[PDB]
Amino acid sequence: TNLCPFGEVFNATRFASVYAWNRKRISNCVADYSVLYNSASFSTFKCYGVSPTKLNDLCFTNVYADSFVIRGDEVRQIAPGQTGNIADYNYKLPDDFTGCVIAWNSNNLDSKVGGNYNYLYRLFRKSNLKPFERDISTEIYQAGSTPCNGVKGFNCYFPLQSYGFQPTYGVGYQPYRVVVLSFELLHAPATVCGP
Amino acid sequence: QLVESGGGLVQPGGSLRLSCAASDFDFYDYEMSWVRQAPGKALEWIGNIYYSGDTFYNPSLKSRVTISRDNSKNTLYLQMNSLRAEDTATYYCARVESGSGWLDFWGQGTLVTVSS
Ligand SMILES: *[C@@H]1O[C@H](CO)[C@@H](O)[C@H](O)[C@H]1NC(C)=O
């Protein structure tokens, strides 16, 4: 009967990187989605398979909240059926995804004048991710018809890079915080409802 | 001509410092990384230091490895403590490209062996 902890998901001080995105299960509470849609902070509030104004009515099972930080011109890749670096190698959404992608500009929270280098994204993978698959395998891979035997062949590549977030940086490169709410629709007794 | 030092033989109860020097290019805005190659294994990534002294470490080696840099001295410092017998390797300082993950190994590599 108490409130679901949306305060501990959205207003958190530290978000994880997109290659190691945080997943929070939400269960055994009541969720008030009307504060999320009516808040003026969220630039992107795109719901697939539900309507944002109707979210106070449906009872759900085990709502997942996926929190991470990407750049501005990659928020379009947090959507079903998109292609990019984030969709292929960092965070994949299923084609039948029923949820809401929420994103707000956090330039004045996640940037430093020397560069906030604590946020990371995977540049390349041997294959695309499955839907909702987290790959934190921080290896060093090889490409170019020489193995990663050493420096004597062609050199090896490191998959994770850091966004060098700056305040001076133009929009589209500024840190955007993304929370992906994923719903599972009424397979069991539902636990999270609306008031 | 860039050189390196600090690599020798060391007991598994202590620590070591490793240094990469830089010459004939600017050691100002590059993203540098420390990797190692064990004998008979692949190259293992130890960590990297970014611009403005921010570090990202291997999760297996988070509590034993510290990486620093000095752009005025044009040097790259690794310090590693509580060493194990498997930690023996050839250690390489590399430069990470931006946008491509290409490691630019211009160091010759330092040989570190541990025993009693
Ligand atoms: C985050 O803080 C603001 C500050 O007023 C508040 O209005 C907002 O409701 C908070 N977010 C959540 C999810 O509680």
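Chain A is numbered as in Swiss-Prot; the shown residues are, in order, 333-527.
From the backbone N, Cα and C atoms, a Cβ is placed for every residue, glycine too.
Here's what Swiss-Prot has on this protein:
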MUTAGEN   A:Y453 to F  Decreased HLA binding to NF9 epitope. Increased binding affinity to human ACE2
MUTAGEN   A:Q493 to Y  Reduced host ACE2-binding affinity in vitro
MUTAGEN   A:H519 to P  Increased resistance to human covalescent sera neutralization
VARIANT   A:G339 to H  In strain: Omicron/BA.2.75, Omicron/XBB.1.5, Omicron/EG.5.1
VARIANT   A:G339 to D  In strain: Omicron/BA.1, Omicron/BA.2, Omicron/BA.2.12.1, Omicron/BA.4, Omicron/BA.5, Omicron/BQ.1.1
VARIANT   A:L368 to I  In strain: Omicron/XBB.1.5, Omicron/EG.5.1
VARIANT   A:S375 to F  In strain: Omicron/BA.1, Omicron/BA.2, Omicron/BA.2.12.1, Omicron/BA.2.75, Omicron/BA.4, Omicron/BA.5, Omicron/BQ.1.1, Omicron/XBB.1.5, Omicron/EG.5.1
VARIANT   A:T376 to A  In strain: Omicron/BA.2, Omicron/BA.2.12.1, Omicron/BA.4, Omicron/BA.5, Omicron/BQ.1.1, Omicron/XBB.1.5, Omicron/EG.5.1
VARIANT   A:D405 to N  In strain: Omicron/BA.2, Omicron/BA.2.12.1, Omicron/BA.2.75, Omicron/BA.4, Omicron/BA.5, Omicron/BQ.1.1, Omicron/XBB.1.5, Omicron/EG.5.1; complete loss of interaction with host integrins
VARIANT   A:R408 to S  In strain: Omicron/BA.2, Omicron/BA.2.12.1, Omicron/BA.2.75, Omicron/BA.4, Omicron/BA.5, Omicron/BQ.1.1, Omicron/XBB.1.5, Omicron/EG.5.1
VARIANT   A:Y453 to F  In strain: B.1.1.298
VARIANT   A:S477 to N  In strain: 20A.EU2, Iota/B.1.526, Omicron/BA.1, Omicron/BA.2, Omicron/BA.2.12.1, Omicron/BA.2.75, Omicron/BA.4, Omicron/BA.5, Omicron/BQ.1.1, Omicron/XBB.1.5, Omicron/EG.5.1
VARIANT   A:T478 to K  In strain: Delta/B.1.617.2, Omicron/BA.1, Omicron/BA.2, Omicron/BA.2.12.1, Omicron/BA.2.75, Omicron/BA.4, Omicron/BA.5, Omicron/BQ.1.1, Omicron/XBB.1.5, Omicron/EG.5.1
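A:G339 are the recorded positions among A:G339, A:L368, A:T376, A:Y453, A:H519 whose C-beta comes within less than 6 Å of an atom of ligand 1, given in sequence order. Those recorded positions from A:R408, A:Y453, A:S477, A:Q493 lying by chain B, with Cβ under 8 Å from one of its Cβ atoms, are A:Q493. Comparing A:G339 (variant position) with A:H519 (mutagenesis position), their Cα atoms are 27 Å apart once rounded. Every protein chain shown contributes to the tally, and the Cβ of A:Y453 (mutagenesis position) ends up with 22 other Cβ atoms within 10 Å. If you compare Cα positions, A:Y453 (mutagenesis position) sits closest to A:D405 out of the recorded positions A:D405, A:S477, A:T478, A:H519.
Cα distances from A:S477 (variant position) to the recorded positions A:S375, A:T376, A:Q493, A:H519 are smallest for A:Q493. Spacing of A:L368 (variant position) relative to A:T376 (variant position) is 11 Å (Cα to Cα, whole number).
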